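Remarks on the structure that follows.
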Amino acid sequence: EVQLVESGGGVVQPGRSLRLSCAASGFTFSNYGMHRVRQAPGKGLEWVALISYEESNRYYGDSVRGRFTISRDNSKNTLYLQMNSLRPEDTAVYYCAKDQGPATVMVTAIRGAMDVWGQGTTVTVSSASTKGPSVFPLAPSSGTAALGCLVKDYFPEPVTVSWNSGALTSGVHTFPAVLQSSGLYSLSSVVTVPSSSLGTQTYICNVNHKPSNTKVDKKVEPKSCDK
Amino acid sequence: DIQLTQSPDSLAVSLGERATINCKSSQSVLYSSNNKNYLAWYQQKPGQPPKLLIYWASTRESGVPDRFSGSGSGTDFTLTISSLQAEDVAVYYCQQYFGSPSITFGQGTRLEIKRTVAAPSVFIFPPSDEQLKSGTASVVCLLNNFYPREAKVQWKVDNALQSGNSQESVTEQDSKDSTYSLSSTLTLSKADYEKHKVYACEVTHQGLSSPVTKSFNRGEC
Amino acid sequence: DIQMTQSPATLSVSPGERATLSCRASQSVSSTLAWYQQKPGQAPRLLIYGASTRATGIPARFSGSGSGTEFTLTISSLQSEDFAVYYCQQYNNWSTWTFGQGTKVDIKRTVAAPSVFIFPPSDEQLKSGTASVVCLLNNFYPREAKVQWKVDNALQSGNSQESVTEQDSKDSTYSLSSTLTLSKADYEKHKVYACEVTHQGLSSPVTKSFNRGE
Amino acid sequence: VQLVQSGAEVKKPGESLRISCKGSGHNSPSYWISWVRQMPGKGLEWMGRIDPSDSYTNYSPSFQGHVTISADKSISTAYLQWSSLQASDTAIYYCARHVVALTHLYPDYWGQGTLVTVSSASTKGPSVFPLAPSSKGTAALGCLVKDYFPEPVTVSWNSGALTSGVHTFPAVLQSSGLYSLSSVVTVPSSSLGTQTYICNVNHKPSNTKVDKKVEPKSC
Amino acid sequence: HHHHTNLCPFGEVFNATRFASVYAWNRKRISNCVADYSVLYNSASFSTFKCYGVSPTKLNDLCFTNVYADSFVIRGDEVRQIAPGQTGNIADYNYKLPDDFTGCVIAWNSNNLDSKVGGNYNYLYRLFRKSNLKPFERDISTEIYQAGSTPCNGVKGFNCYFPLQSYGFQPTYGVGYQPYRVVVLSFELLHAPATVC
Ligand SMILES: *[C@@H]1O[C@H](CO[C@@H]2O[C@@H](C)[C@@H](O)[C@@H](O)[C@@H]2O)[C@@H](O[C@@H]2O[C@H](CO)[C@@H](O[C@@H]3O[C@H](CO)[C@@H](O)[C@H](O)[C@@H]3O)[C@H](O)[C@H]2NC(C)=O)[C@H](O)[C@H]1NC(C)=O
């Protein structure tokens, strides 16, 4: 079966280099042209690089023309993307794709399309240091009430949030993170519950951020404004 | 370069109904020799890589359900879904590979499910007492389960409309009632937060007859 | 090429028990493997082909299995006509067809230590110009055994040949002989002639020796 | 399905030789007959294979520059040929077939084999030397059937009166191209002075029958 | 013993130890014998058996003036190109069927026969070609395909590519890339009144 396993992504300082890999199986690799396509966070698809089946044709997008170098090892069936002098605009998920034809730009009659894609490597260019998040409660206000947890100031992506260790799933919304001006990410995870259970059911969110070896459980309680 | 322009940027179609996505190219994409337009269509669901649907403008990729169909030629192209199924909610890209300026994609069309207008449930959350001990105040405004996606949130601090200190995040369309949820985070310093008393967010949405505003008073609880 | 290796070297199974034979390939061979049977003095006979399919006309007690690199031949309820040597041959279509070394299937019996005797070359053979030193290992089990010639405590190699009888039809034992061949001039240069026998039935290597002219 | 090889051969080293193997009942003109070598006590080793119709060989790397395999589809016969024989080529040679069955391959008939003996010797009868019993409960004596050609020899003890415990080993081919054989027998040590032990060697090709008395050596 | 009562040697076509590459496909002419197509269709090992212009059931009841048996190898996803009115690298550049094709197409997965660990590169296919093949045309040319206006002078390189290319069949590949043996039967009907055939 067709299979493209990518690797090499990660956090890189601006101006530093990073080599992306892409191992292929299930088809005669030395015979097909390979593409590299990235997708910046929240943006559309953008073409990056291209190599021919005999590692001859090499073409690049305007934004990466000299900084990126594409190569292939037809003996190890692997595609490489050597990304040098990285900039923030390069932060994206990078896919490698197989061409239907040998990616021979001049033949034209044999021009192919993106047949099979890989799962994509995450690449983040930033001068941020790895940090675990702080979890702050979004306390329910004094028929149904809303509560949640605030996951603020962590790096890099991603985090995983559950409620009552998975016992609470109905009405759970965990928002995609937002990148703050400081360079760290911020995220919120909420859930709607009946107002009659705010005094009887203990609600605890379970945030897990593997890059910092951090797992936090935070008890969200109603702001007791009565004494 | 060959510029690809899809129409529309987003559309909603109810299940079992027909969806149609157009895509126009700058220069013609037609090798007159074989008479094949070199245009491809892709489906991209959240978190996944793209999935090839159509190539040669009108040829279907092996395994794609027969409800997907591409047509058009030259500079005007069309991707049509006939019996829109729940799993077809995704972004669709046209992509030319005429071989001239390498390869260019389209901006991508967002395909959501159409339903009855639904009003948002609004809740506001004051900054917790644990965060203010750190020096930063984060005020959160929630728009839970609404349709359609278009919504306008307006923060007000002592009746002064706030902008430039707020970030929003929207969930993808829910898988069972096909609604949206939105989160806007108003960030302030502890000193600036302690200078004003009335904090509120003003939501405007189609499902609402007049702008809704939820509020709390600074240090009132 | 694709090296085929089997295990064990030899085995011992009583009638009715289940023989288990393995076969390993150096690289994958998909499933184009074949097991054979070669009874003494007879041409080989096919048992399994395609790793698992039984050849028509073969008892259903034999069965093959495996895929890729490791395979197995199972003889459920071993019979008395099942004593032979079993190989595994692969036949991938555009490739050199390779062969295993084989495995010998015997009667199960208790371990027995060999009887070691050393025979000096007769005076009638020394008059001819050649000396043949024979070392005997009489009725032992299992088949595996190691003989090491020692001439004045110099381990000899390259000047000896060995011959083994078939498993005896009454006690299931083997008999092995090793003939150390030397010239009469080379034979009269040394004094001590010995052969060292190591075996499973022997706790330590047993050595029988004679001195030239004694 | 039926393959028929040629009869056993005997050649001097350096002489040319070609054995044959005719087939019948094949699925189609495009089969896969293959040659396999088997030395006296060695194992199986593949050599080559041809599709008669196409006559396309696939010699094994350890055999490529040594033997040539040819075929003539008119007689549906396969051939294996040596340009120059050496003593190492002395072995048994089988031909096996491998018909095609659309989905996969299938080996059917297996040749009975042709024995090849490369030796520069001739017909010679064996010398019989005694393996005397050692002066040191049971003792072992025997005979040495050395330097004879060709096979086989038959060894008996006391004209057939001593069959218990006799192990007549299969012969070995020395470097000299002649065969050597040993036959032993274990007897009670108390009978070494009261029971005479004689071994009857019979070698029909050379018209030789030797009886040799084996006594405890006199020191 | 050969007679015309003897049946046609379809075994030689289907039961060959090795097929030709699709760019240089083989063509056997079956003639001067009696053909029985009952054995062919009945076989449960044919993953593809599509006939055009004639139903397979009425094959033995038909009168042909001529029969062709073309045989080659392609990969699984390329089987659908062996039909009238198709395009692709195989139908345009390797083997093309006429629009009024009157015959049958028989295919079976041959992954136990034409794939080796490390890749069987014996099978080739023409990938580069200026204009499409005509129906039943065989191009065994090996001339370096010139893409640009700069001549190649027989040398491989940029804008100068070898027109042929190997499948490299490995047994671990997906069925869409595994080797499939194909047999294409071309019929030649007899112009005769209905009262005959
Ligand atoms: C290509 O060759 C295969 C292989 O034939 C094999 O080799 C021969 C030398 C003989 O030894 C065959 O016995 C052997 O299988 C042909 O496959 C065989 O086809 C025949 C009919 O053509 C099948 O016979 C039938 O078997 C079924 C049960 O499977 C019975 O119900 C029928 O009554 C009939 O006996 C036979 O099964 C089949 N062999 C296998 C292993 O499947 C194949 O037909 C041939 N193809 C062509 C186009 O010539």
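One is the number of the first residue shown, and numbering goes on along the chain from there.
Per the header: X-ray crystallography, 3.0 Å.
Note: Cβ is positioned from N, Cα and C throughout, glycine not excepted.
Take the CB of E:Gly11 (variant position) and look out to 10 A: across all protein chains shown you find 17 other CB atoms. The natural variant E:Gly11 to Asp (Swiss-Prot position 339) is recorded by Swiss-Prot, whose note states: In strain: Omicron/BA.1, Omicron/BA.2, Omicron/BA.2.12.1, Omicron/BA.4, Omicron/BA.5, Omicron/BQ.1.1.
Under its natural variant entries, Swiss-Prot includes E:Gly11 to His (Swiss-Prot position 339) with the note: In strain: Omicron/BA.2.75, Omicron/XBB.1.5, Omicron/EG.5.1.
Summarising the environment of E:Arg18 (variant position), the number of other Cβ atoms within 10 Å of its Cβ, over all protein chains shown, is 18. Under the heading of natural variants, Swiss-Prot lists E:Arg18 to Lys (Swiss-Prot position 346) and annotates it as follows: In strain: Mu/B.1.621.
Listed in Swiss-Prot as a natural variant, E:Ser45 to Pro (Swiss-Prot position 373) is described as follows: In strain: Omicron/BA.1, Omicron/BA.2, Omicron/BA.2.12.1, Omicron/BA.2.75, Omicron/BA.4, Omicron/BA.5, Omicron/BQ.1.1, Omicron/XBB.1.5, Omicron/EG.5.1. Over all protein chains present, the Cβ of E:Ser45 (variant position) has 10 other Cβ atoms lying within 10 Å.
Around E:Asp77 (variant position), taking its Cβ as the centre, 16 other Cβ atoms fall within 10 Å, counting all chains. A helical conformation is recorded for E:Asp77 (variant position) in the three-state DSSP classification. Quoted from Swiss-Prot, the note on natural variant E:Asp77 to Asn (Swiss-Prot position 405) is: In strain: Omicron/BA.2, Omicron/BA.2.12.1, Omicron/BA.2.75, Omicron/BA.4, Omicron/BA.5, Omicron/BQ.1.1, Omicron/XBB.1.5, Omicron/EG.5.1; complete loss of interaction with host integrins.
Taking a C-beta cut-off of under 8 angstroms and a sequence separation of 6 or more, E:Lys116 (variant position) has the following same-chain neighbours: E:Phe169, E:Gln170, E:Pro171. The natural variant E:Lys116 to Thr (Swiss-Prot position 444) is recorded by Swiss-Prot, whose note states: In strain: Omicron/BQ.1.1.
Under mutagenesis, Swiss-Prot gives E:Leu124 to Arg (Swiss-Prot position 452) with this note: Increased resistance to neutralizing antibodies. Decreases HLA binding to NF9 epitope. Increased binding affinity to human ACE2. All protein chains considered, the CB of E:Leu124 (mutagenesis position) has 20 other CB atoms within 10 Å.
One natural variant named in Swiss-Prot is E:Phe128 to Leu (Swiss-Prot position 456), and its note says In strain: Omicron/EG.5.1. A coil conformation is recorded for E:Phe128 (variant position) in the three-state DSSP classification, outside any helix or strand. Around the Cβ of E:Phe128 (variant position), 22 further Cβ atoms fall within 10 Å across all displayed protein chains.
Here the residue is the original one, while Swiss-Prot reports the natural variant E:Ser149 to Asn (Swiss-Prot position 477) with the comment In strain: 20A.EU2, Iota/B.1.526, Omicron/BA.1, Omicron/BA.2, Omicron/BA.2.12.1, Omicron/BA.2.75, Omicron/BA.4, Omicron/BA.5, Omicron/BQ.1.1, Omicron/XBB.1.5, Omicron/EG.5.1. Same-chain residues at least 6 positions away in sequence with a Cβ under 8 Å from that of E:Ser149 (variant position) are not found in this chain. Reduced to three states, the DSSP call for E:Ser149 (variant position) is coil.
Listed in sequence order, the residues of the same chain lying 6 or more apart from E:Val155 (mutagenesis position) and placing their CB within less than 8 Å of its CB are E:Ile144. According to Swiss-Prot, the mutagenesis experiment E:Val155 to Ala (Swiss-Prot position 483) carries this note: Increased resistance to neutralizing antibodies.
Listed in sequence order, the residues of the same chain lying 6 or more apart from E:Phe158 (variant position) and placing their CB within less than 8 Å of its CB are E:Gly148. Secondary structure from DSSP puts E:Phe158 (variant position) in coil. Under its natural variant entries, Swiss-Prot includes E:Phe158 to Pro (Swiss-Prot position 486) with the note: In strain: Omicron/XBB.1.5, Omicron/EG.5.1.
Counting only same-chain residues at least 6 apart in sequence, those with a Cβ under 8 Å from the Cβ of E:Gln165 (variant position) are E:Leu124, E:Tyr125, E:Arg126, E:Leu127. Look at E:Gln165 (variant position): DSSP puts it in a strand. Among the natural variants in Swiss-Prot is E:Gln165 to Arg (Swiss-Prot position 493), noted as: In strain: Omicron/BA.1, Omicron/BA.2, Omicron/BA.2.12.1.
Mutagenesis annotation in Swiss-Prot: E:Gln165 to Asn (Swiss-Prot position 493), described as Reduced host ACE2-binding affinity in vitro; the structure shown retains the original residue.
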Separation of alpha carbons, E:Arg18 (variant position) and E:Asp77 (variant position) (Å): 20
Recorded positions, contacting chain D; criterion Cβ under 8 Å; candidates E:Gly11, E:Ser45, E:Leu124, E:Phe128, E:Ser149, E:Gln165: E:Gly11, E:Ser45
Residue pair E:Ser45 (variant position), E:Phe128 (variant position) - Cα distance, angstrom, rounded: 33
Proximal to chain B - recorded positions among E:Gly11, E:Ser45, E:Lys116, E:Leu124, E:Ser149, E:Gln165, CB under 8 Å: none
Within reach of chain C, those variant positions of E:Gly11, E:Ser45, E:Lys116, E:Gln165, CB-CB under 8 Å: E:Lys116
Recorded positions near ligand 1 among E:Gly11, E:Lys116, E:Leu124, E:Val155, E:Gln165 (Cβ under 6 Å): E:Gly11
For E:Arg18 (variant position): DSSP state (helix, strand, coil): coil
Candidates from E:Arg18, E:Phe128, E:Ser149, E:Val155, E:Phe158, E:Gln165 close to chain A, where recorded positions are judged by Cβ under 8 Å: E:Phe128, E:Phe158, E:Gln165
Whole-number Å value for how far E:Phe128 (variant position) lies from E:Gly11 (variant position) (Cα to Cα): 34
Pairwise Cα distance for E:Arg18 (variant position)/E:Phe128 (variant position) [Å, integer]: 25
